[PDB]
Amino acid sequence: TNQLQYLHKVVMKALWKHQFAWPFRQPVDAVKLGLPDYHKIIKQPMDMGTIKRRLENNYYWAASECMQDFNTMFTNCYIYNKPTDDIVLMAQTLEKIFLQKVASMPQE
Amino acid sequence: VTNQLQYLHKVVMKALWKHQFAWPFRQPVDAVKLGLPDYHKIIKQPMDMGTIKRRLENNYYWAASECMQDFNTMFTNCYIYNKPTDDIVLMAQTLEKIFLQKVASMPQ
Ligand SMILES: Cc1noc(C)c1-c1ccccc1
Ligand SMILES: Cc1noc(C)c1-c1ccccc1
């Protein structure tokens, strides 16, 4: 759709290149990061790499569905991490940009 | 008074305000009442639907994005402060899904 094209080419491209985006471009690697409780707490892992691949494989049926995945990614970060962790501030910044760009999305 | 702000008031806020899970969000978190002495130490910008509704009623917002950021802050505060297993997190997620669904059809 026009909306999914906007989410891919306008919203995602703007988040992806951001200086705080690198932790969110691929799944959380709990082994590498040494977080053995990560998958016990976060039951629906999500990241922008997964979202981008879904957008490109025509996985989504509606823009809302893609937006839900972005939300899961941010929510997972807030739920798992300590409120004072830098990663929370990084998610908040990206999330604010996501909403700004979503506000200008085409209507269909 | 913009087309988008009207949508936020008449479609988004209308849908969320009356929801069966909305009650904890209709007024600011009362840390004294709930016995949460650390709430304001962790959450620096409290937000709730009553405040947002008032702002929409009183033409406080200059742009739809500003209102959208208030909704987002309300939900994000809830995910950051509470434990992963708290019911309030599920309630917030249910409301936020509706928020995103409706926002996907907001006028461009
Ligand atoms: C992203 C993200 N969400 O939770 C954690 C933990 C991360 C993360 C932190 C550092 C590097 C990569 C991912
Ligand atoms: C909403 C909300 N966010 O954190 C807390 C704590 C609440 C809350 C829980 C029960 C009743 C009212 C607010």
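So for chain B, numbering is Swiss-Prot's, and the shown residues are 75-182, in order.
So this one's X-ray crystallography, 2.0 Å, going by the header.
In case you wondered, yes, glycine gets a Cβ from its N, Cα and C as well.
According to its DSSP assignment, B:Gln78 (mutagenesis position) is helical. The mutagenesis experiment B:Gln78 to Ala is recorded by Swiss-Prot, whose note states: Loss of homodimerization.
Look at Swiss-Prot and you will find B:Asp112, B:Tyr155, B:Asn156, B:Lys157, B:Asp160, B:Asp161 tagged as protein binding site, backed by experimental evidence. DSSP classifies B:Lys157 (protein binding site) as coil under the three-state reduction.
B:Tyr113 (mutagenesis position) carries a helical DSSP state (H, G or I). A simple way to gauge crowding: the CB of B:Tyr113 (mutagenesis position) has 16 other CB atoms within 10 angstroms, across all the protein chains here. One mutagenesis experiment catalogued in Swiss-Prot, B:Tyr113 to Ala, is accompanied by this note: Abolished binding to histone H4 acetylated at 'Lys-12' (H4K12ac).
Counting only same-chain residues at least 6 apart in sequence, those with a Cβ under 8 Å from the Cβ of B:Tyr153 (mutagenesis position) are B:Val163, B:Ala166. While the structure shown retains the original residue, Swiss-Prot records the mutagenesis experiment B:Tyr153 to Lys with this note: Loss of homodimerization.
Residue environment of B:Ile154 (mutagenesis position) contains 19 other Cβ atoms, counted within 10 Å of its Cβ in all protein chains. Looking at Swiss-Prot, the entry for mutagenesis of B:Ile154 to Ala says: Partial loss of homodimerization; when associated with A-182. Abolished binding to histone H4 acetylated at 'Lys-12' (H4K12ac).
Among the sequence features in Swiss-Prot, the mutagenesis site B:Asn156 to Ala is noted as follows: Abolished binding to histone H4 acetylated at 'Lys-12' (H4K12ac). Abolished binding to histone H4 acetyl-methylated. Packing around B:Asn156 (mutagenesis position) is summarised by its Cβ count: 16 other Cβ atoms lie within 10 angstroms of its Cβ, all protein chains included.
The annotation that Swiss-Prot gives for the mutagenesis experiment B:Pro158 to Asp reads: Abolished binding to histone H4 acetylated at 'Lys-12' (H4K12ac). Contacts of B:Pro158 (mutagenesis position) defined by a Cβ separation under 8 A and a same-chain sequence distance of 6+ are given as none.
For B:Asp160 (mutagenesis position), the count of additional Cβ atoms within 10 Å of its Cβ stands at 14 [all protein chains shown]. For B:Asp160 to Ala, Swiss-Prot lists a mutagenesis experiment annotated as follows: Abolished binding to histone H4 acetylated at 'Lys-12' (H4K12ac).
DSSP assigns B:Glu170 (mutagenesis position) to a helix. The Cβ neighbour count for B:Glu170 (mutagenesis position), using a 10 Å radius and every protein chain shown, is 21. Swiss-Prot lists B:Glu170 to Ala among its mutagenesis entries, and the accompanying note reads: Loss of homodimerization.
Here the residue is the original one, while Swiss-Prot reports the published mutagenesis B:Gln182 to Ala with the comment Partial loss of homodimerization; when associated with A-154. Using a 10 Å radius centred on the Cβ of B:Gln182 (mutagenesis position) and all shown protein chains, the other Cβ atoms total 12. DSSP assigns B:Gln182 (mutagenesis position) to coil, not to a helix or a strand.
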Contacting recorded positions for ligand 2, chosen from B:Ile154, B:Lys157, B:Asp160, B:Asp161, B:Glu170 when the Cβ sits under 6 angstroms of any of its atoms: none
Short-range mutagenesis positions relative to chain A, from B:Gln78, B:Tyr113, B:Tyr153, with Cβ separation under 8 Å: B:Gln78, B:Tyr153
By Cα-Cα distance, the member of mutagenesis positions B:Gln78, B:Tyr113, B:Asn156, B:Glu170 nearest B:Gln182 (mutagenesis position): B:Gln78
Top Cα neighbour of B:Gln78 (mutagenesis position) in the set of recorded positions B:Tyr113, B:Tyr155, B:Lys157, B:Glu170: B:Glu170
Greatest C-beta neighbour count within 10 angstroms, which of the recorded positions B:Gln78, B:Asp112, B:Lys157, B:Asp161: B:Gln78
Cα-to-Cα gap, B:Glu170 (mutagenesis position) vs B:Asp160 (mutagenesis position), nearest whole Å: 16
